[PDB]
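**Q** My questions all concern the structure below.
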Amino acid sequence: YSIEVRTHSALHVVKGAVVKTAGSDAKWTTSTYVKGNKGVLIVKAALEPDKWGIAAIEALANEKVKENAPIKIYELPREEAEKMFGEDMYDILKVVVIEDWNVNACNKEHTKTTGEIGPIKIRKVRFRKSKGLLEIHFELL
């Protein structure tokens with residue numbers, strides 16, 4: 001797999017890892033970004049994490065990677081998708097679903113399973129109190 005195909009599949013894993021810890025406080029992904037082996041996820045959240053709740057994310061991320069879960073893909077019509085899933089899928093349709101972790105209508109090339117992507121390490125986490133946003137830098141090995 002390409003260095004960025006992997007990277008991009010990580011976005012979904014990291015996202016689900018965020019949802020697990022933050023719960024409802026992960027309001028939505030405002031944006032993402034990919035460059036080489038390095039990625040950035042930006043989420044709208046009320047409060048900021050506490051070092052523990054940052055290691056927890058890198059941990060949940062890597063845990064999902066270590067259980068080599070299938071990155072399920074559905075190419076469904078405009079509707080039908082919405083009945084099967086719903087609001088939780090937005091930021092014909094191409095929907096990427098990591099069972100019980102993340103549902104996302106992404107439109108790019110992904111690895112087949114979480115294993116392929118490999119180890120995820122969180123580099124830096126920035127919070128903007130001004131805007132209510134959480135920025136999460138990471139890269140693969």
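Each residue's number is its place along the chain shown, starting with 1.
Note that Cβ sites are derived from N, Cα and C of the backbone, with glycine treated the same way.
According to Swiss-Prot, the Zn(2+) binding site annotation covers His8, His12, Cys106, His110. Experimental mutagenesis is annotated in Swiss-Prot for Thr29 to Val (Swiss-Prot position 30), with the remark: Significant deacylation of correctly charged L-alanyl-tRNA(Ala) occurs.
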**Q** Under a three-state reduction of DSSP output, how is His8 (Zn(2+) binding site) classified: helix, strand, or coil?
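**A** Looking at the DSSP assignment, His8 (Zn(2+) binding site) belongs to a helix.
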**Q** Translate the DSSP assignment of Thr29 (mutagenesis position) into the three-state scheme.
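**A** DSSP assigns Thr29 (mutagenesis position) to strand.
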**Q** At the Cα level, what's the spacing in Å between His8 (Zn(2+) binding site) and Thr29 (mutagenesis position), rounded?
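**A** Per the Cα atoms, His8 (Zn(2+) binding site) and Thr29 (mutagenesis position) stand 14 Å apart.
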**Q** Return the single residue from the binding-site residues list (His8, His12) that has the minimum number of other CB atoms within 10 Å.
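**A** Each of the binding-site residues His8, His12 was scored by Cβ atoms within 10 Å; lowest is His8.
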**Q** Measure the Cβ-based neighbour count of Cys106 (Zn(2+) binding site), defined as the other Cβ atoms within 10 Å of its Cβ.
**A** 21
**Q** Which ones in the same chain are close to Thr29 (mutagenesis position), with CB under 8 Å and 6+ residues apart in sequence?
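**A** The answer is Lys15, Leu41, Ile42, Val43, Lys44, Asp91.
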**Q** Determine which residues of this chain, when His8, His12, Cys106, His110 are set aside, have a Cβ within 8 Å of the centroid of the Zn(2+) site's Cβ atoms, and list them as they appear in the sequence.
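**A** Apart from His8, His12, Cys106, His110, the close residues are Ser9, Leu11, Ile71, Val96, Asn104, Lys108, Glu109.
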